[PDB]
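The next block holds one structure in the form of structure tokens; read it before the comments.
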Amino acid sequence: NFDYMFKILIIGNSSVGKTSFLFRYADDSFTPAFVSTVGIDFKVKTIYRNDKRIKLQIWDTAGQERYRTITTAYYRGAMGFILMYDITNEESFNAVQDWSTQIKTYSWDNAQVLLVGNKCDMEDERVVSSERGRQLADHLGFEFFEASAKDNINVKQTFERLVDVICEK
Ligand SMILES: Nc1nc2c(ncn2[C@@H]2O[C@H](COP(=O)(O)OP(=O)(O)NP(=O)(O)O)[C@@H](O)[C@H]2O)c(=O)[nH]1
Ligand SMILES: [Mg+2]
């Protein structure tokens, strides 16, 4: 049913929009409701790149600290990570460094990572500049993206770039 299968994990503080990000990408759907993820969830999505069928096993992790042990247990085997924060939430941005270290502690075999500042549609409520996001991504050695699960801005682009760097690894 596939030529390659890439395991991808979406991590970051609770409420940054990780589930919404996946919901938009996999089902082209979005819900304004906040239904916190219990531990970890996943969605499989088959994409077609260079005439090849790549199965994307996407794990949607819970952001709350109490689920750290449950979620980090899935880091090994992950080939790509979407480290997400909310442009309207400073605390979620300040947590990026620690999320980055978490990836280093539990990930294996040079997993690829993209830093994503979600909810970019909330321009009037923005608290973290794109400049700061880009600057942190650079220092962490990650490529940067700002996106919107709500307005469907850069969700596909984010996932496709991740698939590219994983494939070209
Ligand atoms: N305006 C806007 N709201 C968004 C966006 N993405 C997600 N949200 C909203 O932010 C809230 C939390 O989103 P959710 O996807 O549940 O976040 P999460 O990071 O998965 N949470 P947890 O880690 O607690 O499971 C929801 O109310 C959702 O509608 C976005 O791009 N724009
Ligand atoms: Mg969630």
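By Swiss-Prot numbering, chain A shows 18-186, in order.
So how was this one determined? The header says X-ray crystallography, 2.0 Å.
A Cβ is built for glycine as well, from the same backbone N, Cα and C atoms used for every other residue.
The GTP binding site annotation in Swiss-Prot covers 31-37, 48-49, 53-54, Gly80, 135-136, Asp138, 166-167. Annotation of the published mutagenesis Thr36 to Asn in Swiss-Prot: No significant effect on interaction with RAB3IP; the original residue is retained in the structure shown. The feature Mg(2+) binding site is assigned by Swiss-Prot to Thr36, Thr54, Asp77, with experimental evidence given as support. A mutagenesis experiment is reported in Swiss-Prot for this position, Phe51 to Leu, and the note states: Disrupts the interaction with RAB3IP. Under its mutagenesis entries, Swiss-Prot includes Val52 to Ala with the note: No significant effect on interaction with RAB3IP. For the published mutagenesis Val55 to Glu, Swiss-Prot gives the following note: Disrupts the interaction with RAB3IP. The note that Swiss-Prot attaches to the published mutagenesis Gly56 to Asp is: Disrupts the interaction with RAB3IP.
Where Swiss-Prot records a feature, it is marked here on the structure.
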residue : record               : Cβ neighbours (10 Å)
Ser31   : GTP binding site     : 16
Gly34   : GTP binding site     : 27
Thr36   : mutagenesis position : 22
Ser37   : GTP binding site     : 24
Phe51   : mutagenesis position : 10
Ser53   : GTP binding site     : 11
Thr54   : Mg(2+) binding site  : 18
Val55   : mutagenesis position : 10
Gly56   : mutagenesis position : 14
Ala166  : GTP binding site     : 27
Problem set entry | Among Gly34, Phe51, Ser53, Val55, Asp77, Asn135, the recorded positions whose C-beta sits under 6 Å from ligand 1 | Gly34, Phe51, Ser53, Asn135
For this session: Can you check which residues sit near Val52 (mutagenesis position), meaning Cβ under 8 Å from its Cβ, same chain, 6 or more apart in sequence, and list them in order?
Result: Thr36
Exercise. Once near-sequence residues are set aside, which residues in the chain of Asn135 (GTP binding site), 6 or more away, have Cβ atoms under 8 Å from its Cβ?
Worked result: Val33, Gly34, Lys35, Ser37, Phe38, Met101, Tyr102, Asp103, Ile104, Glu163, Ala164, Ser165, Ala166
For this session: For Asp77 (Mg(2+) binding site), write down the residues of its own chain that are at least 6 apart in sequence and whose Cβ falls under 8 Å from its Cβ; none is a fine answer.
Result: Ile27, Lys35, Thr36, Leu39, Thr54, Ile57, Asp58, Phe59, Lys60
Exercise. Once the DSSP letters are reduced so that anything not helix or strand counts as coil, what is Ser37 (GTP binding site)?
Worked result: helix
For this session: Please report the DSSP secondary structure of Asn135 (GTP binding site), reduced to three states.
Result: strand
For this session: Go through the recorded positions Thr36, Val52, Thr54, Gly56, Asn135 and pull out the ones with a Cβ less than 6 angstroms from some atom of ligand 2.
Result: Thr36, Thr54
Problem set entry | Whole-number Å value for how far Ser31 (GTP binding site) lies from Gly56 (mutagenesis position) (Cα to Cα) | 11
